[PDB]
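Remarks on the structure that follows.
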Amino acid sequence: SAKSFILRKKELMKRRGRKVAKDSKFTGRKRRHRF
Amino acid sequence: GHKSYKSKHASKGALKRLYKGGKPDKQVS
Amino acid sequence: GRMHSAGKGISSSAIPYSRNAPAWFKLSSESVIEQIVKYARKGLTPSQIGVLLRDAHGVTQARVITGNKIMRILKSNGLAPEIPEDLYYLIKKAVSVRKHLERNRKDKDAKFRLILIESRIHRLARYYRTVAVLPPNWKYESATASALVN
Amino acid sequence: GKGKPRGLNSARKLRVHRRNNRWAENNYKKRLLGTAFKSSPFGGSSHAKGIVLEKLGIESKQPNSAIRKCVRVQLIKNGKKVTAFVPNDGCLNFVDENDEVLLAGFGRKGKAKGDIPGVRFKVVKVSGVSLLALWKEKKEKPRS
Amino acid sequence: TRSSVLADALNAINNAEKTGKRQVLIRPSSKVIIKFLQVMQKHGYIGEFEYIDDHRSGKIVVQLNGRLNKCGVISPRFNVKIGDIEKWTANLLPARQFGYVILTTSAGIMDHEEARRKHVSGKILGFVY
RNA sequence: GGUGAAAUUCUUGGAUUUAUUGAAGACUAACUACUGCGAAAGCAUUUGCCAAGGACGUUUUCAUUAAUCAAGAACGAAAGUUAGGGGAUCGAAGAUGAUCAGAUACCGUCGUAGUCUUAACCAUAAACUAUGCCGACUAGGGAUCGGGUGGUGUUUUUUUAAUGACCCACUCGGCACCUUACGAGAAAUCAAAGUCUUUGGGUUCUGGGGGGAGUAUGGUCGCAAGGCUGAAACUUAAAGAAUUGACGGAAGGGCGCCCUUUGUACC
RNA sequence: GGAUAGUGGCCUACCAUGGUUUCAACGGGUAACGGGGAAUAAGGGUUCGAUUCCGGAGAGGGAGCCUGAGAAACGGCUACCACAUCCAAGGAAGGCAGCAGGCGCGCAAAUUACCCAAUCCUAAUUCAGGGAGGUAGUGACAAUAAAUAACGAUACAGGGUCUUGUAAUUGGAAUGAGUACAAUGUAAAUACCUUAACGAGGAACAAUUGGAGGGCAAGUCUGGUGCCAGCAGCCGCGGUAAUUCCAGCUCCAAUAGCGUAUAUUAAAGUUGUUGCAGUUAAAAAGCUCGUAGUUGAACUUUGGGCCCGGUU
């Protein structure tokens, strides 16, 4: 549940007043593959 | 709502309600 | 506050700021000391002698009129008792409450009070045997204390 | 005030009280009970070696599936049998039973990157070569 | 009981200075309390103290003048070598130029800077700034 | 009698009820308070006996004799254990009934141990102010309890003197309260929970995320019930103070639809 | 008194009944040789010290002993114990926790090399001997210094006649990584220092390792795949507890190094002496007395005058 966790927790920082990069098809995935 | 009664180890009455519903140790030289 | 209680009272006496010569006294020094030794020749303790000389003969306090303490005066004439006065009264009270406890066995508050009095007695006896007034052991105990007090 | 003795000659009380308090720590108690030598699966060691017992498909969920599985391995020096998270996919075609893998610890668990219920070991080497070079096609696994 | 009369005296001074009174009454007095207030007056942190002499222990009445942030005792009177007295000031003084920690040496009761000057150390008594 | 309803129950040898009298054991209503005492648990009729305490007053006495306290000791609500006594009430266990959708109205009657006391045990409670004990200073006010001081102040003598009671002012020591924030705190709130990042008056005890677990083992106390001391492996990222609302089948109004008030988890 | 090199319950005879302990004796654990020291830098502390020096103990476990000034020696002996070797079956020989090296145990650790030239030791002694030690080989333990490119011209883009950026554009310069006459170097060699000659036009002589919601720096990137009782109809869209299912492009950090595991330290004021907290968040014994422990009221030569000489 990477997408739901990131999309839920990037909105709380919007209430707290901090910059968040806008989402696209690059956020909720394995950016780096494992060994 | 009522505040729950707080303790570290569970009380003896609640222990009664939950429970109703040997060899020595070693000291190796 | 009190040693074995919850009270915090300050009911006591305040010695006046004068080390000499009440003006209206103008009587003597040796007449006072012979009154003291004669009152002790009845057999009274220093506190009762002090209160009688305050209540009857205009002696404000004996430390300033005679220049010497009452107990040291009685020690100078050899009228000093074998045990000091406060330990004697503590022993007498302990004896009386103990006799009550053989008579009334169930009185638990009197047991606690006896324990308090005996702790007081032990502390005072430790103080006296420290300063070499009693024999260096003096061994307060239950029975012979009666024979000790009277 | 402040609870503790503060007198100039009360160092003995301070030391003894501090000793009992430090016994109520966690790092200190783990160090002086010596459970790294008696109860830990590794013998207090960083890495270890083990012979692969078998492999079980502990899968995240059903048909829509994210395939992250683990092996069951037996230690050599101790004999205790543990579970190990193999790294990235396709390596279970590479490691089979009885291959004498070399194990380490896993690390952090957050929202992702492996939240497996009770697997703290990752297979660092297999058949005494690697997983990285054996996945990046640098070296090849020798037979037996 | 009154285990440290210097502590109670300095605490009374602190409370009455924080609440803004003009006079402070101190009981009981001592040689050490008198010397402590002479150190304060010679550095000017207080006003004018006069000692009422009854036969029991005396009392002190001190004129404050403002100008005093905080004074206190360090208890127990730690044995303080000279080679680490700077550690003590770096422990509890706001800056390196003002504020004084007070030492009782065999040369008397004296602030820290003349304890450097006389090259003598002793026990720590208190601080004032 | 009993319940929302019924039944078991007692009664024309008169139940229930009224009056006269007796017997038993237990408890002391109303007075009863934001009052008192006790180290705490706790303590409420009268009188007598025995001893004890606190506060106040003291131009009495000793001159540091003290504060806190592992070992050790005394007491310790209710419950519970062994003999004796007593057994009115209430009443674990137990016996019996209707079990009627719902008991939102899960009970009725009888009733052993107990409840009371003696001689012994046990030593725990939400044993709570959830606030160790001793000492210092810091703010306004009004009540109240105990003692003491002063009043060409009041009232009762049967002649107005003592005393008693009341009123005014002060003081010591208490139980409590209203406001405030000079200060503190995460907040509720606090004259202490203040004098603390400007951190040190003296000293005992206790705690180190949650489970496992007050478990297992050992020791010790106990006739028993049980008490005191008390881990680990393993596992997990979690587990106090306020305000704010969706939700309403909370209701009340209007003219199916709107408006006001309204309280916001365990099994 | 015996014995010892010598004091001494070190041992024996006789006679006393003592010695240690809450200031924690005695017992137990130590994955404990002790110290000089090491890591961590606000201070205080926490952790480590098998290891280059100093002191102790041991040569597979115990014991005994000969020689000698010195040994309870082990590259000396004797005996037992545990291993275990040679055979003619009668007998004999053994001690790598010295240097190399082998087996085993393991996450975990080098050459069965050269030499006494240096440092020093032993002897009858300048001469001999020394796996003590030095040299080299293996060696990304750790530590220091810094190559992988530099300068123009052209044509554009600029800041706009002085100053930067781009290009399948162009030019000559410079030199070490390597190959090596030689000489230094060395006990003799290898390597370093020096240098005749050769040695740069990029796939050349090509740098990796981690990452890219936030911590914490850098994507309003690309493509492919498995599924859908949802649209469309064979083109596809969207969603896909796919915890992205797989690959590529671009970017960031560090850089001859980078990541990971474990342990420990700091930021930590979660060990609190400096410096924690206990009404309600973990945490004030039910209450009182009381021994050791800790702590404990005030007071005793102050003040004034004299001189001299030291430092700014």
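Numbering of chain D is taken from Swiss-Prot, so the residues present carry the numbers 2-145, in order.
Cβ atoms are placed via backbone N, Cα and C, with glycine included.
According to Swiss-Prot, the mutagenesis experiment D:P64 to A carries this note: Lethal mutation. Secondary structure from DSSP puts D:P64 (mutagenesis position) in coil. Of all the Cβ atoms in the protein chains shown, 4 others lie within 10 Å of the Cβ of D:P64 (mutagenesis position).
In Swiss-Prot, a mutagenesis experiment is listed as D:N65 to A, annotated with the note Lethal mutation. Under a cutoff of 8 A between CB atoms, and with a sequence separation of 6+ in the same chain, D:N65 (mutagenesis position) has no neighbours.
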